[PDB]
Amino acid sequence: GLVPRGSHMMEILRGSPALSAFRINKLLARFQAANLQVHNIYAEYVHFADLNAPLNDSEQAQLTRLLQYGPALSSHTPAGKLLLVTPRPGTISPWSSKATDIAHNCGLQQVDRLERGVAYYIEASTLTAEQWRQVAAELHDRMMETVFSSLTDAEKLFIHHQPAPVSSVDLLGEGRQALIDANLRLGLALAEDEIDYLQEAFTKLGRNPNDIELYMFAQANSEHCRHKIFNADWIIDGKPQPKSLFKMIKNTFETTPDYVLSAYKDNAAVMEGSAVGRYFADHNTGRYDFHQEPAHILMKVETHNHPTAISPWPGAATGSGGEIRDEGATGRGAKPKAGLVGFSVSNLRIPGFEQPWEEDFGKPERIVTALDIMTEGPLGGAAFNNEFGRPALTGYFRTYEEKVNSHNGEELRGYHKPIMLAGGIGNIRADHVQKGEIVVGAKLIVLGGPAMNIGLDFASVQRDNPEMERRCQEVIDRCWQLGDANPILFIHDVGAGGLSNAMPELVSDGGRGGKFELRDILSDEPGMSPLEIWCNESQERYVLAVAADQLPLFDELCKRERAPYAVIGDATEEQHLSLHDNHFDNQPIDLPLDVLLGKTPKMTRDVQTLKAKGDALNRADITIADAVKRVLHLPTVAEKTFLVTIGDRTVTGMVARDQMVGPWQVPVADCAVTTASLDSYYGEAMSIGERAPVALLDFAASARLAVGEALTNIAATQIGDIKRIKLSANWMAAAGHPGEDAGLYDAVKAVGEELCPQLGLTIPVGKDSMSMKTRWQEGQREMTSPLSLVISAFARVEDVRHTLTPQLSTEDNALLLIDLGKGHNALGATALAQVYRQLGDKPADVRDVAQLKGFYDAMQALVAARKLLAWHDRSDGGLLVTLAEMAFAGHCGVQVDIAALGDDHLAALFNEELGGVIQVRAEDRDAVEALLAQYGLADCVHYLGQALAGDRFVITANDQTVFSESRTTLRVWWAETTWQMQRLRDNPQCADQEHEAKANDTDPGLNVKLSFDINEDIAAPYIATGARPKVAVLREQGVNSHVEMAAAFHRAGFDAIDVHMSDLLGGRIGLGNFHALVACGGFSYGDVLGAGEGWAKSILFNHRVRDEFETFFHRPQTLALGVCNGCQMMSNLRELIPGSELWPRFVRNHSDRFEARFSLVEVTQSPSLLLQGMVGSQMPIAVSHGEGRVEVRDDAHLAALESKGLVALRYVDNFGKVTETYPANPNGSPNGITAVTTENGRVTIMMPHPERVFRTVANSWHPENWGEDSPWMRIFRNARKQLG
Ligand SMILES: Nc1ncnc2c1ncn2[C@@H]1O[C@H](COP(=O)(O)OP(=O)(O)O)[C@@H](O)[C@H]1O
Ligand SMILES: [Mg+2]
Ligand SMILES: [Mg+2]
Ligand SMILES: [Mg+2]
């Protein structure tokens, strides 16, 4: 199709079927349930190409080919009613941004913009007008899409509007009322004294303020940006208080400044790391090399609570996206490493899986449900982390919604407005920690995405394009990788308020002013007013300052990465802010910074204390047996697989300890651990402590417990000095709600002025979200969150190899409980209470500070001395859950006695006091108990019993059996929540298969079989000569796992060279100079138009580069490796590779979900030179992909491929048999195929990541006797030897 579209032409290209069978049956079932007589539904992707010039026959064929991708699903002739779903007019999908990028990189400049929709064909010849609109409703997201009746209506998506002029607010001609009107019209939310400020400011200037100036001011002065509460003076119960909340947090730094390099003066904090080999490509040579130097650690944690309540996916995605920008913009440039995620929502009320404690209290129509948030939110956060390229290694997920008698009496307390938390750590160079000085005349730049009207219901719908941020990170990396020559003088993230906040922030921080040109800013929507361009909160943008003479270098760096950037201003000596508009020949902004950034009076909060009395727990319906079952069914306690495997946990190749633990990969790791470099055992650790419900009874206790839990979760890691542990404190509260204000102050004081200073813990970073409540009319109703402090702990690790997990051993052992509760056994605000719809009387709390410090120190002593077999702290679910989860991870039984824990067995098993259980060798029990005694924990330590081979979970009290059950049964109950979530979000068959496998106790877990000596470095003789063959580490825009690949080849004796597609196109690199090449993993073009397709087709359509690749593959002795995205790319290049005619395609996983797994595979017989000597071996490997499913044209193709003997790797279950059952086989590949080679064996492509686990320490689970090298190191060594 091709028709006029304004000054352009719009082509309509038919796409492939968009919905698989189960997705269609889910739609049909959804229709039936709603009384909509739908007989059948079919869907097809439809593409729209807005062209600024004609395409010749060749160009047309190329575009049509670019738009041919995805699973080869059953195609049908359209029938029924057409309902086209597309992005809403005035919006541009991220798909469009990346798809259009691909077209341009294939030399199709005529393509102004590509967009995609979904054509639904509905057969239901008996529906009415309202019914059809209800059908329409079920087929699209009302907050992001719209429905059209004709394909031609897509033209509305490309309308170009003329630029809207600035608008002045008539203060001089109307008086104060002009500002009052504007405050309402523009939704400025200005306070009365802020209007007063503005009125005087502009009356003094003698001119009307432009809407843009008022908007910029409003955003910078919102509670979100100014933090008025955290800086206000306080009067509590009549007594003025000396410190503000922020000053009390800073008190922790004043008391403990140890190891802190940067705090409260950047978008993240920085603490000392370790001197290790920072690995990266040299600017001059392009070769990857180790640079022995300090790799310091940055940390930051943020939230996106409001956005997520409106549009979960984007809300969570940009929650991570924004925090990642904070990290990279630290100092003069830094690199994100790992991340963490947090969620707090109300009851899920899963259809058909309702729990006894859940009650529908209703909710506002304008927000989404808790279930929707936990369905779309995690996928959005994972989408950004996966596509950008940072592993998500730790987090929390709590559900809470109950009518309780708290501080303000009987009310509904919960999370209709959720907590969406995203944070992480990164590494930074010593010389880049401090911001540089901004020289007068410095060029002011916007690095990143174009401006769109996203900042401002619909105003809270965000947009994420992780690939754009990835391109930006590559630039930042080039900059800091230049060390002393780093062009970045100052960098800052673009967040709330958009450029209107970020740019003034930047020049102000540097003590300068700035003059800007509105028309220099990159924009993708011409109709925007100056206010919209300047104030929108579009994503993936950074602002920085570079010296004029460094512009050429900076330009070089951006062009090579294809990272958009624009110089939009100049720093000035005069501290004034000017924004000119060349199009309207005027000045939207003309203000002195002292006026714009001037502050209205400081806030004073005069409040009083409200303290709930608490009520004894009613045990009428409670029994220990029923409590176990209920508690294991509380999402907060239950298995979190649905939140873990959806996120990459291996990218960077520096992940030592991820959430999944042991042979059975059970997600119960208490903290995350990464190595500091690809050549060290030093590292970093992240943990989270949180206990919001307790705040409904005791504010201070809830805060102390959050700190305490972060500590107990990280305790079994080798850190040493407790002062190495640094905290991020994120405070969520419903400020203004009765009692919450005084509670917040008491809570901050409890940790900032008392607990942390005494323990020696610094809180160098943090944030606050102060409107955690939701109101609406149910026929007024209110859902108010408990004060919610989330503590994230970060620390330098001394030896990542000594970390302990909950995986119990069955060798002669002793289980010892460390009860920091000192026998209090509090049950108030516990999972137990919650599961019985109660809050209880008294909650847990830090009972003895000295003993908590002693606990930590003792654990550190035990960890360093290698005296522990396992560790698991107590938190949600109490001792019962701790022991249960340990049995789950150890796939064994437990025989414990609790007679010494009090006569109240319910309280003993379910209290959530601090502490945990350590497992030690039986012969070390006395020595360990003696060590603990030396730290003053004698009467807190209790011998419980031992772990035993088997399936029995037994708890006794003298001759009495308190509770006894099949560990497997408990394990399955504990898994029902993730099972149900996976069943409603992914392919039901897959969800069922994974859940059901958990019920088979005979599962031996991951296990190895080796056909060769893993420690024999067959490449050593070659490396010893000093001759190092080069290997082209190929990458394209969006690709995120190249450093780790280079490191693997590097250890094998190769000189790894960074080869960007831009280098090949530019003639800077030629494949004729290489004998080996490797296509890397990552998300080239964000997998848009099919994973690996844009990369491959950009090569195919650029004949010069195409010829280069073909030539390489046709040489007699060249070797090529394609991993993950590289595997997909090469599979789409078959026409250039000899002996590849039988290769399959790689498409969307059968589960229809991204799979981050540690999968078991077997090396099969094939000509592959890279798998030489490894045939018959069985070992786990890193898997991280959403489109790794081998797809053939027909069985004839599959049979031919098999008979030719080209299959090199197959997924096998733990029993060792080839399998297609999920998740043993994570993507559903036929015959378990996941790697194939060519007839001559010189080229091999595989979906798993061998390079991510070549270091034994980077294997989630591995045999205890392994050395530094895992079996996968042999692939790289084989490559080296093969070249000779
Ligand atoms: N939202 C989440 N995203 C990623 N991982 C999570 C999330 N929530 C929990 N996890 C992980 O699941 C495992 C168990 O979670 P949880 O029981 O809440 O931890 P704990 O009680 O030890 O503090 C941990 O390894 C944790 O890091
Ligand atoms: Mg838990
Ligand atoms: Mg824990
Ligand atoms: Mg926790």
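The first residue you see is number 1, and the count goes up from there.
Note that Cβ sites are derived from N, Cα and C of the backbone, with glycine treated the same way.
Per Swiss-Prot, these features apply:
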MUTAGEN   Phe217 to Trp (Swiss-Prot position 209)  This mutant shows a perturbation of the local environment, however has a secondary structure content and a FGAM synthase activity very similar to the wild-type protein
BINDING   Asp670, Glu709, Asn713, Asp873  Mg(2+) binding site
MUTAGEN   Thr674 to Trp (Swiss-Prot position 683)  This mutant shows a disturbance in the secondary structure of the protein and causes a 30% loss in FGAM synthase activity
DOMAIN    1031-1284  domain 'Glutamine amidotransferase type-1'
MUTAGEN   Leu1170 to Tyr (Swiss-Prot position 1181)  This mutant is extremely deleterious to the structural integrity of the protein
MUTAGEN   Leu1170 to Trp (Swiss-Prot position 1181)  This mutant has the same secondary structure content and FGAM synthetase activity as the wild-type protein and exhibits almost no destabilization
MUTAGEN   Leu1170 to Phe (Swiss-Prot position 1181)  This mutant has a lower overall folding of the secondary structure and shows a 60% loss in FGAM synthase activity
ACT_SITE  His1249  active site
ACT_SITE  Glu1251  active site
MUTAGEN   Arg1252 to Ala (Swiss-Prot position 1263)  This mutant is structurally identical to the wild-type protein
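Mapped onto this structure are the features recorded in Swiss-Prot.
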| residue | record | contacts (Cβ under 8 Å, 6+ apart) |
| --- | --- | --- |
| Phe217 | mutagenesis position | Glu194, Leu198, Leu596 |
| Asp670 | Mg(2+) binding site | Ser687, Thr712, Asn713, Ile714, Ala715, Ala716, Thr805, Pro806, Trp871, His872, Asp873 |
| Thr674 | mutagenesis position | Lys337, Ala338, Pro391, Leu393, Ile425, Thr652, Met654, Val655, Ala656, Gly683, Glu684, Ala685, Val800 |
| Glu709 | Mg(2+) binding site | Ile688, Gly689, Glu690, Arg691, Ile791, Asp873, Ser875, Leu914 |
| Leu1170 | mutagenesis position | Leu1119, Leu1121, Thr1237, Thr1244, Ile1275, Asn1278, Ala1279, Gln1282 |
| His1249 | active site | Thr650, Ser1041, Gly1081, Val1123, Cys1124, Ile1181, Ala1182, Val1183, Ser1184 |
| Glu1251 | active site | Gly653, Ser1041, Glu1044, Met1045, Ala1047, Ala1048, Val1123, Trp1272, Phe1276 |
| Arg1252 | mutagenesis position | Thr650, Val651, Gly653, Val655, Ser1041, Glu1044, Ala1182, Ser1184, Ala1258 |
Residues flanking the Mg(2+) site, with Cβ no more than 8 Å from the Cβ centroid of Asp670, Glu709, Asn713, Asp873 and excluding those residues themselves: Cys671, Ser687, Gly689, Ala710, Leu711, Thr712, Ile714, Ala715, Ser875, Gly916
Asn713 (Mg(2+) binding site), number of other Cβ atoms within 10 Å: 27
Recorded positions close to ligand 1 - of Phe217, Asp670, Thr674, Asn713, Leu1170, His1249, only those whose C-beta is under 6 Å away: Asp670, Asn713
Count of other CB atoms lying within 10 Å of the CB belonging to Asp873 (Mg(2+) binding site): 27
Residues among the recorded positions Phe217, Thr674, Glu709, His1249, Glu1251, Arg1252 that border ligand 3 - Cβ under 6 angstroms, in sequence order: none
Direct Cα-Cα distance, rounded to whole Å, spanning the 2 residues left out between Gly779 and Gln780: 8
Deposited-model gap closure distance - 17 residues unmodelled, Cα of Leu456 to Cα of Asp457, Å: 10
Conformational class of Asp873 (Mg(2+) binding site) under the three-state DSSP mapping: strand
DSSP three-state assignment (helix, strand or coil) for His1249 (active site): strand
Secondary structure at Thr674 (mutagenesis position), reduced by DSSP to three states: strand
